[PDB]
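**Student:** I have a structure here, written as structure tokens, and I will follow up with some questions on it.
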Amino acid sequence: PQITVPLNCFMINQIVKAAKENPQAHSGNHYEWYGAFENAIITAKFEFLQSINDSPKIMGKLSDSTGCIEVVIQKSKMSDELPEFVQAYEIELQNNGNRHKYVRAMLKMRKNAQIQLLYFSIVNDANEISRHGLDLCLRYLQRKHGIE
Amino acid sequence: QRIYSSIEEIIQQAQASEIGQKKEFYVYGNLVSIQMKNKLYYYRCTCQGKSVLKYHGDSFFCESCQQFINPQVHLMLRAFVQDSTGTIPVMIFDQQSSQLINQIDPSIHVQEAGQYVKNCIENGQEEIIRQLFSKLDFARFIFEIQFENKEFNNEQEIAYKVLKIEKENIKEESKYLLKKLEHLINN
Amino acid sequence: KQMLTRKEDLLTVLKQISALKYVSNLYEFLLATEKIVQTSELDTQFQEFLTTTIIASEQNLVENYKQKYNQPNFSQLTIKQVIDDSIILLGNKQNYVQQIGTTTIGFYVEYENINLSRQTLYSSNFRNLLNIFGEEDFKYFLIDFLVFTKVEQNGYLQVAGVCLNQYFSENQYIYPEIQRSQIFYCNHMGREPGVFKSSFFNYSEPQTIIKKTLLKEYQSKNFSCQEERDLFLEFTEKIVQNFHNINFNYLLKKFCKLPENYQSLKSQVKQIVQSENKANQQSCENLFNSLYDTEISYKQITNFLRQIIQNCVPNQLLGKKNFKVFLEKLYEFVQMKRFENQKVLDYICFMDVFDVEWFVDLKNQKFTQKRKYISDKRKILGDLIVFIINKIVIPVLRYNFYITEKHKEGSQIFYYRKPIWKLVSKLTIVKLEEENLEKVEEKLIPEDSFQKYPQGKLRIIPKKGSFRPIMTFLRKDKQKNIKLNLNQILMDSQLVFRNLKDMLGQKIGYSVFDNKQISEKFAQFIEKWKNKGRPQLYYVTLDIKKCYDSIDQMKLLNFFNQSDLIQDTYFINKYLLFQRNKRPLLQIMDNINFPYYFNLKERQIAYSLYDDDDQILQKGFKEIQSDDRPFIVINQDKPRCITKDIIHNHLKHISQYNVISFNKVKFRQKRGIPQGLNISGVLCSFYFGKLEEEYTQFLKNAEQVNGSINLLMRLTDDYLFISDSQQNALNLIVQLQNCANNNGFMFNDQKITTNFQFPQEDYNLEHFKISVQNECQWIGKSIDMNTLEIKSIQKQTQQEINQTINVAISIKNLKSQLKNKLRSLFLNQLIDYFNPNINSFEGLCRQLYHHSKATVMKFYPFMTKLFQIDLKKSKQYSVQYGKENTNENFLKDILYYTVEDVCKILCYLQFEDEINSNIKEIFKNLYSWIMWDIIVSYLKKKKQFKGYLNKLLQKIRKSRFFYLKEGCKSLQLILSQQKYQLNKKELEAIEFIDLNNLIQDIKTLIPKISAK
Amino acid sequence: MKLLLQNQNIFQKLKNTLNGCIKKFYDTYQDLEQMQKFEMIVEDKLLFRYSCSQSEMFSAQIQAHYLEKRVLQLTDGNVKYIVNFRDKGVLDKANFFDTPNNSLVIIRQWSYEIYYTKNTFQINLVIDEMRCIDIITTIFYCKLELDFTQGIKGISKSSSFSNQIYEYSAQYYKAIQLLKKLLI
DNA sequence: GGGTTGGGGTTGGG
Ligand SMILES: [Zn+2]
């Protein structure tokens, strides 16, 4: 009954693989993991990926202790610039001598489409990792017990 | 020590509550989507002027004090607070609104926030205000939320107001999540 | 020259706006962007939608939306998902069509209000549009463009982009305002003449009390130093001390004293009150007239006020000359009209700052910055003027007089002494109690309605031999949680009954509501009369007396309950309408915007849930257009629901438990509905339409039974009937009399105006007073029985004309105010009866002649007031009109432009777009010459205009005559070329012009148009 | 929005239509032939169908739907209803913007359905024509509800908390008593 | 601790 759920790269991978393997579901873009959802919360390091001949779409990468996911970054059309939250990451990366950092990212995924990443914030505290893990486990338990 | 409740718990208790009931809660959440369609501020006197007599040419005169008063601007903001569970609309008053304004921009002084907003609006500089409000999006905090089951215009309604806003720190929130999950596993 | 056209295109109008740089339809935009190709095929409906849809943008963005070969266009998301993405991208911006009725929360959008325009957004046409376009381009097209879709013959509905209403949007001192309106309608009376006991004059019985009661003026910011405040306080103390020594009784007896037979009138009133039996009608009328002939004169009241002021206010407070100036202007203020008021500048601009002696300056700015010193002292002089007036003059007039206006005297003001008004109030109460009002007790009225509905107030206007009660419902009860008055409560039912009014027009009776309906009915009857062959005509005129009070509550309730034209449930929709104004399109100084061409109006509508033909659910509006010019509509997100049961409860409450107050005495109606409620007219029309359709069965079949042309209209309680059969007229009179006898109502004065004479004995009409006239007069309109032409009725004297004119002039917007006022005065009534289907060319000329002759006398006081101010002291006007004849140049420019605009509008109304431009120009020149000749003839005798201005006006008139003659001469050569084929209307115009011999001069047409 | 639906007064229309159905059934089955009364008393089949008149249309927000059992949930303000619809054709006729859920719809017409089951009578409400007007994604938390798919047990539930629900339940029970008295 | 939308303007018929 909630459209936003927190999960990590491995959960993304298994959900996508299961949806592709078994497409006999409802004719709607919503995924199915103890319900329908469109938003996800994940904390992992981000790194730019250099695409070719692909100006409108910017390809990302989120490697984590469980796996890696590919996301697409969209930019404005009337003028060619970057969203402020990603310009902040770019300037931080150039300032800190090209060192990647973990980020707290919120991203939207739909089946038969790429995974769009809307916003993220750079995290500098390590306790956020444990916070995200515990929140993930608690939310999964809540969803499982609310299904029944 | 304090006890923290979730947005869904607050919603269920507010619904089950009878008219005229109040209760306070402390929630880990993030502010989002500040609304500015309605009037952003109102005028009050220093002596708590209940009625402010409007005149022309920026003239003001309180009734609770009966002196020629310089108008005092009080900032009124509407936004939405939301945890991982649910989202609700909240009322933000002058003190908290000024606190967030000074936090996002240290240049503007605490009580100077309302005057700064009024000056920008009257001069016709709304892009700056919009960008400042947008910079506050997904700002994690610790919220003290109170709900009131009150009747307005012979219509029942529930109103949510934020009382305290504190800087967030992950340690005790993670501890609370850990004990909650351990309790759930034990049960 | 530029002419107004009855048919216009939205794209053509939009291309005339400088702000918008790119305007095109959707199909051509798609072709330019190469999203589609001509060789491609589409459904006919989709093609028509693409062609009709109109888009616009502030800049040229064709290149930005150019087709890209990098990636094809295939759609997998839903239209709702695309719209949500666009709304999220919009962010904090809060003025767009698509955001109406919805809110954004993070990356989630929420819908909470009803928006009738969302159907077009989510339609299959927009689905196919998105399929063609693509998600990334659609999300930005919904923002970068203004989308208009045709939904009617000429109507368009905006569905995306910035809302059009956004285009229709260091301080200086503003002086206070004289509260002149407080004088009117004061019914309070006190044992000792003077002022109210609440005033500071009476509250005092030291400087402490006066300071406490006058802090609002004592602690003003205009005072330079504490010494000024102390001096003002001393002056107030002296004023208060002087006030208590005034013999008000002696002053009243000297200046405005009661009539000699006042004791006799009081005795007569007491006898009438105490008499048990009904009083004599003629005696009561004579008493009313005698009481009303005791009014006080303007000069008498001015002398009274001057005597009061002189011995109460020290002469040094304002200065020797300023005091005299104020006293002189006091008379002008006294004689000032009801909806008119004075200004502080009217006194400030004529007194001298330096006359005041007690003024002190902290800094020696008297010689350094004289202008700054003058402004600073003016700020205090105005405060002193306002204080004096609003604290002495207004309270005295309020306490010691009742001030109001008569019934047929227009806006003219009259004064009456308080005891006379007390006697009048007692007599009026006695009259009303016997007929329709009863004293009421709060015990009877149920507490539910008592706390749910506010009560009304009663006001009485003097009349010749009688009165005219008026009840108002403005008040709202602070207690019992009431925040609205009766009209605000009932405006929902008002909307419902306004919807009912549409089918009330023609279905179940003969009811009319506006000059458009009257004109179309007249045109149809005129056409039928022409078809018949111009036979003789007869008319009858009669009206109902006190229609509102003669309404049966039970019958009205039964009609409401059994009427099927009112549905069970209705929904309320709010929307904004943009409509073309009366301004011709400029042909291509650079700042051209929507308000230059469109007028914004707020509209509400109530619609039923049936699958009605008008299908309001699809559009959200229901508008009637008299032209082909386009209009734009945008919906809103504030819907409401109303049920027939609520209307039933409201009707029952207003019929039964209507409570009004007077002199702190409560009253309750006994019969009928109260006048002044927003639904009273519609309810009365419906109620009487029921009875008239009951009793007018024969008229339904008469026009084919024997082929007799007959016309019947009823406006509220007034009846007009024109027919060809005297038998039909007599039958109608008999049937109406029978209906009145059966339903318990009667007609006013037992008087009837006819075009014939008949024996009243046969039809038991002896009590009627038949008046025979050869010219019908209805609702202020004059109708001919020979040519069947209609023109309005105008007054004949300047004294009559001035009684209905309120003059308000502000220096800030002189040009705009005068232009709009003159425009409204000319277009007030002429536009509604300038239909060429009714009058001929001569009739139109005569109508314009008489209307202009009335309007010039109407507008004369405006330039008389204007000449009281010299514009050479204002830079804004001096830089534009010089310094020698600024007033004359300003007036000439205003008159010239107003006349030109009026002539253009008149030509547009008279002729269609197919008529020749030469004919249009000739007629415009003729009308302009007529107007200018009337104005010149009127103004050639006035002394103020006797010099410089008259030569300019004569030059303008001569130029117009010359242009008309030249156009008439050239038209012959133009038509001789055989290049044009003339229609019947053009031939008629040519015959008219040739018959009147406009080639040489105008002396032939003047006797025909000036006949009275 | 809640006020707009509360002003509809759905209870009035429901009571009037129930009274009309009861009266029509009473007058149309005055034959009182014993063998006919016996033979139309059979398990799980409809016996009468009364279509509502044009005056009693109302609008509600769809909260949930179930295609397998043809169960549709309606709500407005404080009260939510669970009714059935004729078939999928009703859904296809209603040009839904995105989804049946969270969409504001107007009921063009509906009909009361009477059924005999488990030695008693159950009254069913079937929606016949549907029309969507605009999408309302606002969750209304209805404290109170009545069920038309469970009969007297599904209607008399939670009656003590609403006066209108109490009156409608009393009318329903009286209608059931009259029907059983006439038929048996 | 807040809260329809308060005005501005005044002509011609009823
Ligand atoms: Zn104060």
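Residue numbering in chain C adheres to Swiss-Prot, whereby the residues present occupy positions 11-179, 216-251, 281-663, 687-1110 in order.
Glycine too: its Cβ is placed from the backbone N, Cα and C atoms.
Annotation comment: Swiss-Prot describes C:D618, C:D815, C:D816 as Mg(2+) binding site. Record note (Swiss-Prot), mutagenesis C:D94 to A: Decreased reverse transcriptase activity; does not affect DNA-binding. The unchanged residue is displayed. Experimental mutagenesis is annotated in Swiss-Prot for C:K103 to A, with the remark: Does not affect reverse transcriptase activity. One mutagenesis experiment named in Swiss-Prot is C:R137 to A, and its note says Decreased reverse transcriptase activity. Here Swiss-Prot describes C:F158 to A as a published mutagenesis experiment; the accompanying note says: Abolished reverse transcriptase activity. Here Swiss-Prot notes a mutagenesis experiment, C:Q168 to A, with the remark: Strongly decreased reverse transcriptase activity; strongly decreased DNA-binding. For the published mutagenesis C:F230 to A, Swiss-Prot gives the following note: Slightly decreased transcriptase activity. For the mutagenesis result C:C232 to A, the note given in Swiss-Prot is Does not affect reverse transcriptase activity. One mutagenesis experiment named in Swiss-Prot is C:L327 to A, and its note says Impaired assembly of telomerase holoenzyme, which can be rescued by TAP65/p65. Listed in Swiss-Prot as a mutagenesis experiment, C:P334 to A is described as follows: Impaired assembly of telomerase holoenzyme, which can be rescued by TAP65/p65.
Situate these features within the shown structure.
**Tutor:** Taking Cβ-Cβ distances under 8 Å and a sequence separation of 6 or more, the neighbours of C:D815 (Mg(2+) binding site) in its chain are C:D618, C:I619, C:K620, C:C622, C:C782, C:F786. According to DSSP, C:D815 (Mg(2+) binding site) is assigned to coil rather than to any helix or strand.
Summarising the environment of C:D94 (mutagenesis position), the number of other Cβ atoms within 10 Å of its Cβ, over all protein chains shown, is 20.
Following the DSSP three-state reduction, the secondary structure of C:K103 (mutagenesis position) is coil.
The Cβ of C:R137 (mutagenesis position) has C:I89 as same-chain neighbours under 8 Å, each 6 or more residues away in sequence.
With a 10 A radius on its CB, C:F158 (mutagenesis position) counts 28 other CB atoms from all the protein chains. Secondary structure at C:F158 (mutagenesis position), as computed by DSSP, is strand.
Sequence-distant neighbours of C:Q168 (mutagenesis position) (same chain, 6+ residues apart, CB-CB distance under 8 A): C:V107, C:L156, C:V157, C:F158, C:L174, C:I730, C:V731, C:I732.
DSSP assigns C:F230 (mutagenesis position) to coil in the three-state reduction, placing it in neither a helix nor a strand. Shown in sequence order, C:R413, C:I478, C:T479 are the residues of the chain, 6+ apart in sequence, with a C-beta less than 8 angstroms from the C-beta of C:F230 (mutagenesis position).
Long-range Cβ contacts of C:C232 (mutagenesis position) within its own chain (separation 6+, distance under 8 Å): C:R473, C:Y474, C:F476, C:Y477, C:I478.
Sequence-distant neighbours of C:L327 (mutagenesis position) (same chain, 6+ residues apart, CB-CB distance under 8 A): C:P239, C:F379, C:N475.
With a cut-off of 8 Å between CB atoms and residues at least 6 apart in sequence, the same chain places C:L340, C:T369 near C:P334 (mutagenesis position), listed in sequence order.
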**Student:** Which site among C:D618, C:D816 has the most other CB atoms no more than 10 Å from its CB, taking these as binding-site residues?
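**Tutor:** Per the Cβ count, the most surrounded site is C:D618.
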**Student:** Specify all same-chain residues, apart from the site residues C:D618, C:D815, C:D816, whose Cβ lies within 8 angstroms of the center of the Cβ atoms of the Mg(2+) site, ordered by sequence.
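**Tutor:** Counting only non-site residues, the set is C:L617, C:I619, C:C622, C:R812, C:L813, C:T814, C:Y817, C:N846.
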**Student:** Within 10 Å of the Cβ of C:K103 (mutagenesis position), how many other Cβ atoms can you find? Include all protein chains, please.
**Tutor:** 12
**Student:** With H, G and I counted as helix, E and B as strand and the rest as coil, say where DSSP puts C:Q168 (mutagenesis position).
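**Tutor:** Once the DSSP labels are grouped into three classes, C:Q168 (mutagenesis position) ends up as strand.
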**Student:** Taking DSSP as the reference, which of helix, strand or coil describes C:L327 (mutagenesis position)?
**Tutor:** helix
**Student:** Which of the three DSSP states, helix, strand or coil, fits C:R137 (mutagenesis position)?
**Tutor:** helix
